[PDB]
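Everything below concerns the one structure shown next.
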2 protein chains.
Amino acid sequence: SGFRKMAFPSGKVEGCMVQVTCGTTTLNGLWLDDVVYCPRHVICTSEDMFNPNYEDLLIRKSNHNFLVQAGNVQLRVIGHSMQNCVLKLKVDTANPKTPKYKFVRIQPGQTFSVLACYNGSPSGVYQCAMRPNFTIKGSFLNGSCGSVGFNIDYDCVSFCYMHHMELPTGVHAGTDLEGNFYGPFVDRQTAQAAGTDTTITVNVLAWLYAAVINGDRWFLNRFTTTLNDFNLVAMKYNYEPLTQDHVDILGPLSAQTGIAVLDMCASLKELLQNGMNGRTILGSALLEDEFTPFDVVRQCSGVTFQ
Amino acid sequence: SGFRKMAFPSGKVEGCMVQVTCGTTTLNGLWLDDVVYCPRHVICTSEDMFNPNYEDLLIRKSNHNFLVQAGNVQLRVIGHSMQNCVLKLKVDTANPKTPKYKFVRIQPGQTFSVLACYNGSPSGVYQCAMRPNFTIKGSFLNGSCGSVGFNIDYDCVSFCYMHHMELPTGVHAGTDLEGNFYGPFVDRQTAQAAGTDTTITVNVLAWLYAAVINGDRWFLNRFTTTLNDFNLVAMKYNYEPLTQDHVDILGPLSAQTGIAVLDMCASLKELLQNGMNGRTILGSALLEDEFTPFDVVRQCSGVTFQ
């Protein structure tokens, strides 16, 4: 019982976090086997900011220009290259605490745990969703660049996000671990702004299911509706359209509660049109959209057939 | 910028979690040096829970009745004893990952991180608060007992909670690591239930500061009030009293924002009576009380000594 914004245990990623210095710029890197990955913007000075020439800046740097520290231990850089916006520093020592891992690119609507770090030292861990407009609503201060987001999928650490920057609305933008930005952003100081966001409908429904599992029922009505009619209401309140895939994805939560997906859709329609009757659901006074169906399952159901 | 429910990195605590089986009950234990700490109710069958005499149930048990497992490696139990409601199993092997640690007893209002575990395997990490009525609104499933809560100062893990049971309302009760329960609860199947809970006023205020710091201002007014007047309003709405110790603790944030504490109390008062008239603060439509002033400062680092 209970429901909380729960992140994955951070231990396997903590052991990969390093500090990377280039001139007067320090930020975080991720150390897997004999490679440290970090934002390429660490090689910039204030004079590069206008039109940074990364290709040129990279070749002009020697291995010695990169100070890499894992705790107190200095790692020697023996090579440097660039994949898109991520810098790959080859080092002389392979990380003995390298977990089994993969680099994955997540989709909008999906969540992951962020390990916020500073000077290569983990500060804290929290859950984020990739917003439909490809930002995350994170929590980062100066020196957090290079912090990474991940999921634990079986035994495997699936790394999906590396932090690059804050946009002027206070939201956050970054790349996958191959250095490609989520969204239409670039790793330089230019006029760029988040597109308008939408609410992740399938996640809201999952969160409602979570409420039902934990004994919140007041918003349940006896109504059912159709995909089509639901989607018309969705659009009116800036909610992403719902698809059959979404309906399928909610199946596990339907079975737990005995509430058909389309019935929960009718309950959601009613909360949208008429509000939340001054009540809270799972310690919140608005409709939460940053929990996937899987996040609800992993927290509230597990492997229960019974 | 940004503000999130953020937990400490769980790595140091992950390396201490182990499984403890006695009979058909499996739950979690904490392995520090050559001692495993777990809830003493691991030795009870379902029947014993009604009226259990642990002193007597313990006599029935030999060392061989406890199977302790760190991953797959069996730790031989060579001693078993009992301090209040926690069992201490002396094992043959000292935990090589034992971090620097203290046992501390926290007070209502203070926050900590929970490493939710199952069969000695970490599942997730989230932030909680010791409620004024000595419960926590955690998120636990079957097999979570013996999961622990902690703060991390430097490399020092301060353990403050071990999880023992779910009360009927879905909220959670447990002990410090010396086995004393928080609040008047007991490890027996009885009529017992949580006292009625109140909101943690000083936390709400810290959060409001966090909001100002992150650009949310609409709830500010120009009024000032006094402690006395404020506390009268507090009492009406089941807020905890605000003391002058709380007023000083908020001095840093008052300074940073240039909003006097009693000014902020006046803003809260208005929110308290009248609500948020359809607006949000830090992405929430209610008053959050699970961030301490310290939690706020950690995510909203000042520029004083930057």
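All chain A residue numbers match Swiss-Prot; in order, they span 3264-3569.
Heads up, header says this was done by X-ray crystallography, 2.2 Å.
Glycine is treated like the rest: Cβ placed from N, Cα and C.
Swiss-Prot has this to say about the protein:
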type: ACT_SITE; residues: A:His3304; note: active site, for 3CL-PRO activity
type: VARIANT; residues: A:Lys3353 to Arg; note: In strain: Beta/B.1.351
type: VARIANT; residues: A:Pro3395 to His; note: In strain: Omicron/BA.1, Omicron/BA.2, Omicron/BA.2.12.1, Omicron/BA.2.75, Omicron/BA.4, Omicron/BA.5, Omicron/BQ.1.1, Omicron/XBB.1.5, Omicron/EG.5.1
type: ACT_SITE; residues: A:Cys3408; note: active site, nucleophile
type: VARIANT; residues: A:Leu3468 to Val; note: In strain: Zeta/P.2
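Overlay of Swiss-Prot annotations on the structure.
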residue   : record                            : Cβ within 10 Å
A:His3304 : active site, for 3CL-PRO activity : 23
A:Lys3353 : variant position                  : 15
A:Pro3395 : variant position                  : 19
A:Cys3408 : active site, nucleophile          : 25
A:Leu3468 : variant position                  : 27
Helix, strand or coil for A:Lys3353 (variant position)? Use DSSP. strand
Any idea what the Cα distance is from the residue listed as 'active site, nucleophile' over to A:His3304 (active site, for 3CL-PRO activity), rounded to a whole Å? 9
Could you round the CA separation between A:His3304 (active site, for 3CL-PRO activity) and A:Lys3353 (variant position) to a whole angstrom and send it over? 17
If I take the alpha carbons of A:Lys3353 (variant position) and A:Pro3395 (variant position), what is the distance between them in whole Å? 35
Provide the three-state secondary structure of the residue listed as 'active site, nucleophile' computed with DSSP. coil
I need the CA-to-CA distance for A:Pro3395 (variant position) versus A:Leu3468 (variant position), whole Å please. 16
DSSP output for A:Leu3468 (variant position) maps to helix
